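Everything on this sheet refers to the single structure shown next.
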Amino acid sequence: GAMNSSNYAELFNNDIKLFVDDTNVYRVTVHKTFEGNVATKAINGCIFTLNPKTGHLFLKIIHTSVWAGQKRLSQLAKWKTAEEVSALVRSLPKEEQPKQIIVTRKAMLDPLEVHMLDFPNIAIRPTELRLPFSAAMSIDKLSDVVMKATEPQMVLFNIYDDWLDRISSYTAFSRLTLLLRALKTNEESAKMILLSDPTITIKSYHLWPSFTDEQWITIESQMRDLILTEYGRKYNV
Amino acid sequence: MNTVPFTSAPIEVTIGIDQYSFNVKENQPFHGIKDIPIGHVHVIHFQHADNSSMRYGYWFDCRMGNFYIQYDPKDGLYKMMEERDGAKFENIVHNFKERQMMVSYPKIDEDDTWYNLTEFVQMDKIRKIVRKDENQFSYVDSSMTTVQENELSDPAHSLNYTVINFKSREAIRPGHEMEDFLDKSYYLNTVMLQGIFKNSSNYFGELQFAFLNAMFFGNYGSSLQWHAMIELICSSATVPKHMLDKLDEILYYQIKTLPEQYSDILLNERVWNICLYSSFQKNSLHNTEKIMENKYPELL
Ligand SMILES: COc1ccc([C@H](C)N)cc1F
Ligand SMILES: COc1ccc([C@H](C)N)cc1F
């Protein structure tokens, strides 16, 4: 059924699975028209599909041309997400296909379920966790490939960089969620934290800086401090 | 006007005949129901005084044979039987009538209720939902499950309603996923109407027989079937005008006839609020919406 804090270690077992986040598929800037009305103008988006055990990210870029001439775009976006996830699955060798897909928003359950009727042995599950995958467009290299895209496109990343050489998936997912939560609560400060001194740099093939073990502790501490603060700055405590 | 003679009434029982009910006491001299209008199906049903568990009953058409009821003390129920000897039956009924031991189907002349609830119900289709082919009449009870239900355990005693499932390949054309799921016109008109039911009269027949089994026996899977068939029409952008008009009338009479105290278990909030207020046909069920608001405004 639903995914929550009690069955949290299931993510890191040996059953292949993906999270699907659709929060950045349909993105608009709202603006005034000459006549003083309001209009939306869409910008490129992406489906965030992630293997939490390996870190493989399948970033499907949603080009604005897909919305041309379409009505009810927030509802179309959930079905477009589901069409693209199901195609991704179909494109994978059977032994690489997921046993479960966990959607971060319950409104994706029906669309994905309907697109996956051919896969009756793939479980589509919601979650009660409040995962910060919306902050994925706060990651500079991801935001870049999306905004530069002139056509539909799939790009593959490892969101854990090389972390798994040194830490468990459980720890790697926890660092990722912490960085993303931080980027979501106060993007500026989180970004200030990350590239504090030029000696630590981002390798061409990575998303995040190359920190030592000892430097990731300092960073993780600064991200927690940030997150507890903004919670103060917000509820005054 | 036809007759169903009862060998006797050895156990105290509430007897229903279509939308009416009456009480019989243990060993009261009682030998039947007379003046049953010809030309409709009927249902005669039973709730024992000692065990309100298991309502049960028989669907039947007097044009198809001479039927009677005799209590079976082994199986502990009033059973319907067919008497094949025409003049033995006439002679049995005539003596019951002369001794004035039969109650009279009290049809008020103004009253089209039973016609309106059974307009499209036909015995031949009832016998295909309720498979028991040695008999011309069909037994149903509270606990019988549906074919779809058993997919999720005795097949001989199932209700073989037409399986409807909105998240199925039958219902959803490859490459039309969003289209077919939000507008069920394909599944209604091509799959069900043209393919499976052949015409809208057969579809309405099943819908009406589901509602009646739900109301008279509190058959939970019948109620699921009734709501499912309603929702499929309401969620279809394209429905023949004549089907919508008839549906409004069909539902109006079901809702009119439902006991006011059974509405909590037998009416599905989501389905009704969706059909009346959100669906494509939200504006096509004027009579049904007016009675539903004046009678069950709580549910909505
Ligand atoms: C009560 O009506 C009947 C009772 C008994 C019989 C037969 C002779 N078993 C037939 C009937 F039509
Ligand atoms: C079919 O015979 C009857 C039907 C209904 C009643 C009352 C009005 N409950 C009494 C009957 F004798």
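Easy rule for this one: first residue shown is 1, then count along the chain.
Per the header: X-ray crystallography, 1.7 Å.
Placement of Cβ uses the backbone N, Cα and C atoms for every residue, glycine included.
Taken straight from Swiss-Prot:
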- A:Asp21 to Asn (Swiss-Prot position 1853): Reduced growth at 30 degrees Celsius. Strongly reduced growth at 16 degrees Celsius (MUTAGEN)
- A:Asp22 to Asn (Swiss-Prot position 1854): Reduced growth at 30 degrees Celsius. Strongly reduced growth at 16 degrees Celsius (MUTAGEN)
- A:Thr23 to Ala (Swiss-Prot position 1855): Reduced growth at 30 degrees Celsius. Strongly reduced growth at 16 degrees Celsius (MUTAGEN)
- A:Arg105 to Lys (Swiss-Prot position 1937): Severely impaired growth. Reduced growth at 30 degrees Celsius. Strongly reduced growth at 16 degrees Celsius (MUTAGEN)
Requested in this report: Taking the Cβ of A:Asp22 (mutagenesis position) as the centre, count every other Cβ atom within 10 Å, in any protein chain shown.
Outcome: 28
Query - List of residues, in chain order, with Cβ under 8 A from that of A:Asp21 (mutagenesis position) and at least 6 apart - result: A:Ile47, A:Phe48, A:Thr49, A:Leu50, A:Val103, A:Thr104, A:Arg105, A:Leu131, A:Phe133, A:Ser134, A:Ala136
Query raised in the report: Here are some mutagenesis positions: A:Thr23, A:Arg105. Which one has the most Cβ atoms within 10 Å of its Cβ?
Result: A:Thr23
